[PDB]
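Trainee: Let me begin by handing over the structure; questions about it come next.
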Amino acid sequence: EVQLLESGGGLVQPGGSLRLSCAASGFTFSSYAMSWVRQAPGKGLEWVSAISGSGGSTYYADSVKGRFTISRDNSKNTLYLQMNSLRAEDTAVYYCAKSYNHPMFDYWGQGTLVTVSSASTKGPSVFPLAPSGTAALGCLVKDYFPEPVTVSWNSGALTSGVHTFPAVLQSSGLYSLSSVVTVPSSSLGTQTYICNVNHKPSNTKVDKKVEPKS
Amino acid sequence: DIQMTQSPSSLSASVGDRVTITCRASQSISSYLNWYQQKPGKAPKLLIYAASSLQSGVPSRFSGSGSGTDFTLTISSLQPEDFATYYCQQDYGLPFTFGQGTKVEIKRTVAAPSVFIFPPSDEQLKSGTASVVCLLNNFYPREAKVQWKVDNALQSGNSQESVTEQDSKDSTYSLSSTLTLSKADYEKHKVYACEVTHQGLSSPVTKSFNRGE
Amino acid sequence: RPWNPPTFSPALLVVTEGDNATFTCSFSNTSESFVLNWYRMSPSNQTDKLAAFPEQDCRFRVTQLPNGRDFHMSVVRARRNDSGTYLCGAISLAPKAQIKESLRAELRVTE
Ligand SMILES: *[C@@H]1O[C@H](CO[C@@H]2O[C@@H](C)[C@@H](O)[C@@H](O)[C@@H]2O)[C@@H](O[C@@H]2O[C@H](CO)[C@@H](O[C@@H]3O[C@H](CO)[C@@H](O)[C@H](O)[C@@H]3O)[C@H](O)[C@H]2NC(C)=O)[C@H](O)[C@H]1NC(C)=O
Ligand SMILES: *[C@@H]1O[C@H](CO[C@@H]2O[C@@H](C)[C@@H](O)[C@@H](O)[C@@H]2O)[C@@H](O[C@@H]2O[C@H](CO)[C@@H](O)[C@H](O)[C@H]2NC(C)=O)[C@H](O)[C@H]1NC(C)=O
């Protein structure tokens, strides 16, 4: 079971640099080539870089040519992408994908998101979306930048009928989402529903109860 | 480059229907083409490799066929959890190119929206802004008309919407509209309404609340 | 521009010590300005160029089959030290071209 995970993505300013890593396990890291693939939100997938198994040869797309450098460490089993002179276009979630030479992109990591903006990192403000059959309990993760934010209920124990909507960029220049859960009406007086909000760029974790507060 | 055009861009079929996605290449790529499944908000999954071979762990219903330039993906019996976007990619030469992407959507019987409205919490009023949120849970089709009526007056430019992707278990969607106002704007008016008109609704549903309760 | 990573078969090779072991590296060229290299992962964790053709230990040899695409990577008088992970790579003699590394294979020397 090949495992690939990215790290190092966050808010970056126009210009400057940022380093990404891909931890590899489940296979012999030197035996198969590695590649990066980026995808802007609402856009298709785009090849960006690729490196040979030993690392003797690196391959770059013309758009990132002369700015990005792909690199490999074989003792640590990790793929690196050093990104330089970053531009607003470079904003995308980049995935590390193992390569079976021809059958490229055989396995895909979840990917880390790189935001290329001049605005500063702001922590989210979580406001309770309390109830007033089927009731709805929710929370409003508002005024955060950049995305993403992870929202779970009861530390992941509540996954039934949970709808976490995509982040929408509001006029202030900050994202804001709302996550709701649909449960029976009588359950509001029995179980207790906790919201788990995570925003890694600001490293702020807020847990708020959803009380009807009649 | 090897230009990849992928047809259609989107498609909707019910459970058990034969779907067909066409991948057309500028130059011939021999048999070096792969198909990938990308569920919404997830990493891509390898489905078909070498134009027609089936990847392990992928259900047999997905089939690949193609020689030269035009290749084809085909799902035997479409399933509810097969809601994802599918790309085609060549392995022939550099730069590696993918298709635009084809979004396959599951088709369901018409579902009536469950519509709730939430007032802004007193905490947010202390922050300076107020946000009334209107929820549409488990409805199909995707398209719905959400109207905000502050004092029975239609609001414009103060609302923002986001739609949940199609559920893998029951093939329904969910929508929320958020009306953003100032603290003084929330304090001026008392009754706020959310009128939704959907195909699964005989009469338009209007959920409202009064600020004093 | 043409991604022509050579193929390198078989994946695993078991031969008794003292017997010659031969692999097959197949590369479909686009130009005639190209070389094929013969690599092993040394204890230094590095691709050691064992042999190459066009042109060391004569115990590792490379022969061009007259078919025009397949070369034989052969290790004569295989020894227990010879066990490890090998690969082949083709370098087109193009201005900026580099090494196309085939998939790796294992050699196992028995009694
Ligand atoms: C392993 O192979 C070596 C030869 O080394 C080389 O690599 C091999 C994989 C083949 O490609 C060989 O063609 C190549 O030379 C064997 O040693 C010698 O092999 C040759 C066969 O080529 C035997 O015939 C001789 O060939 C020479 C020219 O090379 C002539 O001058 C002779 O007249 C004669 O025809 C030769 O007898 C042989 N010598 C010895 C000492 O073995 C080696 O035998 C072989 N071993 C195994 C286990 O297969
Ligand atoms: C692909 O290569 C073959 C063989 O290449 C020869 O051997 C290689 C190891 C290297 O040293 C090359 O420079 C050599 O040319 C080519 O086959 C040759 O084709 C020519 C005519 O085009 C013919 O006169 C030679 O006899 C052939 N030699 C062999 C060994 O087959 C072939 O032309 C190359 N094709 C491409 C796409 O470049």
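Here Swiss-Prot sets the residue numbers for chain C, with the shown residues being 30-84, 91-146 in order.
From the backbone N, Cα and C atoms, a Cβ is placed for every residue, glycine too.
Just lifted these from Swiss-Prot, have a look:
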MUTAGEN   C:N49 to A  Decreased N-glycosylation without affecting binding to binding to nivolumab drug
MUTAGEN   C:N58 to A  Decreased N-glycosylation without affecting binding to binding to nivolumab drug
MUTAGEN   C:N74 to A  Decreased N-glycosylation without affecting binding to binding to nivolumab drug
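Map the listed features onto the structure and describe their local environment.
Mentor: A simple way to gauge crowding: the CB of C:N49 (mutagenesis position) has 12 other CB atoms within 10 angstroms, across all the protein chains here.
Mapped onto three states, the DSSP output places C:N58 (mutagenesis position) in coil.
Reduced to three states, the DSSP call for C:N74 (mutagenesis position) is coil.
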Trainee: May I ask you to pick out the mutagenesis positions among C:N49, C:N58, C:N74 with a CB closer than 8 angstroms to chain A's CB atoms, ordered by sequence, or 'none' if no residue qualifies?
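Mentor: Listed mutagenesis positions passing the 8 Å Cβ cut to A: C:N74.
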Trainee: Compute the C-alpha separation of C:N74 (mutagenesis position) from C:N58 (mutagenesis position), stating it in Å without decimals.
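Mentor: About 29 Å separate the Cα atoms of these two residues.
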Trainee: Out of C:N49, C:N58, C:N74, which mutagenesis positions have CB atoms lying under 6 Å from ligand 1?
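Mentor: By the Cβ criterion, which requires under 6 Å to ligand 1, the hits are C:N49.
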Trainee: Pop the Cα-Cα gap between C:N58 (mutagenesis position) and C:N49 (mutagenesis position) into the table, whole Å please.
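Mentor: About 28 Å separate the Cα atoms of these two residues.
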Trainee: So which of C:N49, C:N58, C:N74, listed as mutagenesis positions, have a Cβ under 6 Å from an atom of ligand 2?
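Mentor: Result: C:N58.
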Trainee: I'd like to know which of these mutagenesis positions, C:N58, C:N74, is least surrounded, judged by other CB atoms within 10 A.
Mentor: C:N74
Trainee: With a gap of 6 unmodelled residues, how many angstrom separate the Cα of C:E84 from the Cα of C:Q91?
Mentor: 10
